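Undergrad: After the structure tokens below, expect a handful of questions from me.
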Amino acid sequence: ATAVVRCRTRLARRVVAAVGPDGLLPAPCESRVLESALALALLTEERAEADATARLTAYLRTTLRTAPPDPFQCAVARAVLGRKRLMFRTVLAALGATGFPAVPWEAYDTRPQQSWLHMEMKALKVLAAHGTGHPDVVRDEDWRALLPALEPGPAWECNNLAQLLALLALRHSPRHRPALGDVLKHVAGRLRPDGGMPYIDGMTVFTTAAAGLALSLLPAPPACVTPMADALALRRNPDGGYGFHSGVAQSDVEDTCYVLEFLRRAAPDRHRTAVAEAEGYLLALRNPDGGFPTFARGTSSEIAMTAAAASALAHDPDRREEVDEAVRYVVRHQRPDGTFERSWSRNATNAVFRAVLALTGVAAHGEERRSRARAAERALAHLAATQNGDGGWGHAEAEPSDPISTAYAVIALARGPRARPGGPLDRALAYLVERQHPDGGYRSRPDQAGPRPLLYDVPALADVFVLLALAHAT
């Protein structure tokens, strides 16, 4: 067939072969400078694990010399070797690279429903209190939030950044020091082969669900979608949502939407109850303005999360009213230049493909069809306007192309007009065909941020989103 179908067949063989007997696509996270530097400071100060401190040191010098990250991580690494503005300032101040923010102590107090950030902010408040010479400011309720960091085994919520920050604060408290020695050995045992510390354990639920959705969109889905659907359903949280990895109690809208869309196609009867629980999770999260937050109701709705929820809930005609209110939220927030806004992904094309899917996926007629089509046209027009010469897109309009940013654009463009020769979609598919590597896969710069806008690299996502693009476009 075409070179695109040939490329799609080769990539699908690779994704299927990577799924394990347990029905999961392994998706480890690469080492990151910020957490490696925090692990280096924690172990150095506790005078523990000399083998890991040397490997962490060699990793940091090598990474700065051959592949330096954002300026913030470089300064964090350099300080160790030799609300979000408040969090990053306090981190650098805790390492001695700047002064502590002269803010009221309540600025570090955040809502508990964002569990990861809540523990992170509490640890930095403790570090700021001790760092400025006011240890007596720390309340008992502040210490109690960091208690999960002293539990043995993998990091609480698979978040190495959260545990490292909480441990750096807990070592200042003699009441919590008895439990510090054991976890220090667990922390030092997490080093990747390159001597670095990953941000998270992985993203296996997110990756398996996105891979299964792509496989279920092929002309003939492989049989492995059933054990993949089983492995996802048995990992659901009590509230019906899904975390990004095994053992993540904080469900989120993005992970739930990918699982829900996958289960809807590959096992709507086999996992009828899991499907119903995920829809109930999304609807209990919905905001009165029609949008959807990321984690907890009462926090700000987001375009990407609202569009993803609109597409996921659109399969049930019982939910036509909530789905239409969500799509209207998307139209209401389209920028004057046709874009929407970044979020968990750092490229512009991500929110574009989520919005276009909701705009062209939900059945609509009359005045609403006109309004939704015009919003979809302006979004697809923004893609064609910012397309690079080689046929791909980057993180931003002037950035070099990468397969993942281009994959998002292809999914959006696949809902537009037919691919004519030389058209924007045709050249995008040709860019993806050229960038396929002999082993059948793709290697791309990462686009996931956490904590925003700090990037982290889960390499297995390159193959998954490119396959999702090729399945949508063929």
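Residue numbering for chain A follows Swiss-Prot; the residues present correspond to positions 16-97, 132-523, in that order.
This deposition comes from X-ray crystallography, 2.4 Å.
Cβ atoms here come from the backbone N, Cα and C positions, even for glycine.
Pulled from Swiss-Prot, these are the listed features:
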- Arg132, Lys133, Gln163, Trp165, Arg501: (2E,6E)-farnesyl diphosphate binding site (BINDING)
- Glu169: Mg(2+) 2 binding site (BINDING)
- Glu169: Mg(2+) 1 binding site (BINDING)
- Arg132 to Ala: Very high decrease in catalytic activity (MUTAGEN)
- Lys133 to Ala: Very high decrease in catalytic activity (MUTAGEN)
- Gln163 to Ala: Reduced activity to 60% (MUTAGEN)
- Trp165 to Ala: Reduced activity to 64% (MUTAGEN)
- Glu169 to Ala or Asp: Loss of catalytic activity (MUTAGEN)
- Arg403 to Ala: Decreased activity by 2-fold (MUTAGEN)
- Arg501 to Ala: Very high decrease in catalytic activity (MUTAGEN)
- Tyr505 to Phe: High decrease in catalytic activity (MUTAGEN)
Undergrad: Please list residues from the chain of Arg132 (mutagenesis position) whose Cβ is under 8 angstroms from its Cβ, counting only those at least six apart in sequence.
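TA: The answer is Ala156, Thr159, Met170.
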Undergrad: Considering Cα atoms only, can you say which of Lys133, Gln163, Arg501 is the nearest neighbour of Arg403 (mutagenesis position) among these mutagenesis positions?
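TA: It is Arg501, whose Cα lies nearest.
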Undergrad: How many other Cβ atoms are found within 10 Å of the Cβ atom of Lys133 (mutagenesis position), counting all protein chains shown?
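TA: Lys133 (mutagenesis position) is surrounded by 11 other Cβ atoms within 10 Å.
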Undergrad: Along a straight line, what is the whole-number distance in angstrom from the CA of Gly97 to the CA of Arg132 around the 34 missing residues?
TA: 28
Undergrad: Do you see any of the mutagenesis positions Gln163, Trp165, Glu169, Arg501, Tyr505 whose C-alpha is within 10 Å of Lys133 (mutagenesis position), and which ones?
TA: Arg501
Undergrad: Using DSSP and collapsing to three states, where does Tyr505 (mutagenesis position) fall: helix, strand or coil?
TA: strand
Undergrad: Neighbour count, 10 Å Cβ-Cβ cut-off, for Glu169 (mutagenesis position): what number do you get?
TA: 25
Undergrad: For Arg501 (mutagenesis position) and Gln163 (mutagenesis position), what Cα-Cα distance in Å is obtained after rounding to a whole number?
TA: 14
Undergrad: Using DSSP reduced to three states, classify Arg132 (mutagenesis position) as helix, strand or coil.
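TA: Assignment for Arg132 (mutagenesis position) reads coil.
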Undergrad: Taking only same-chain residues 6+ apart in sequence, whose CB is under 8 Å from that of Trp165 (mutagenesis position), what do you get?
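TA: In sequence order, the residues whose Cβ lies under 8 Å from that of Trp165 (mutagenesis position) (at least 6 apart) are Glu206, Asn208, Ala211, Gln299.
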Undergrad: Of these mutagenesis positions, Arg403, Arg501, which scores lowest on Cβ atoms within 10 Å?
TA: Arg501
Undergrad: Round to a whole number and give the Cα-to-Cα distance in Å for the pair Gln163 (mutagenesis position) and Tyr505 (mutagenesis position).
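TA: Rounded to the nearest whole number, the Cα-Cα distance is 20 Å.
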